[PDB]
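K.L.:
The structure is given below, and queries will be raised subsequently.
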Amino acid sequence: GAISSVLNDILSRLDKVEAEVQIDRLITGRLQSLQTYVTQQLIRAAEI
Amino acid sequence: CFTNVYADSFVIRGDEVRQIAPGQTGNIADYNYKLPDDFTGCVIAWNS
């Protein structure tokens, strides 16, 4: 839901106050994307 | 309750009253009265 997939592009076009509302979307979505990967790898590790 | 308090006082053109807010920019905000990006406080204005 950010304006862009690219972290540098968001920073290339928005001011500090408005950029943070786009950046924290990518932080929240990517941190879910890691927590899914790490949970899946712990469940794989438990099978191996 | 407040740690310590400073009241800052000044006069400006009414169009420029939008520039006083934290993160804003323009011919007074850039050159003679900048609030910090993370400011806490109140800004109060009236025509005189």
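We number chain B the same way Swiss-Prot does; the residues here are 391-438, in that order.
So this one's electron microscopy, 3.1 Å, going by the header.
Backbone N, Cα and C define each Cβ position, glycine as well.
Swiss-Prot lists these features:
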type    : residues        : note
VARIANT : B:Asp405 to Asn : In strain: Omicron/BA.2, Omicron/BA.2.12.1, Omicron/BA.2.75, Omicron/BA.4, Omicron/BA.5, Omicron/BQ.1.1, Omicron/XBB.1.5, Omicron/EG.5.1; complete loss of interaction with host integrins
VARIANT : B:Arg408 to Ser : In strain: Omicron/BA.2, Omicron/BA.2.12.1, Omicron/BA.2.75, Omicron/BA.4, Omicron/BA.5, Omicron/BQ.1.1, Omicron/XBB.1.5, Omicron/EG.5.1
K.L.:
Only counting partners 6 or more residues apart, tell me which same-chain residues put their Cβ under 8 Å from the Cβ of B:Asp405 (variant position).
P.N.:
none
K.L.:
My understanding is the cutoff is Cβ-Cβ under 8 Å with a sequence separation of 6 or more in the same chain; which residues meet that for B:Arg408 (variant position)?
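P.N.:
In sequence order, the residues whose Cβ lies under 8 Å from that of B:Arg408 (variant position) (at least 6 apart) are B:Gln414, B:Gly416.
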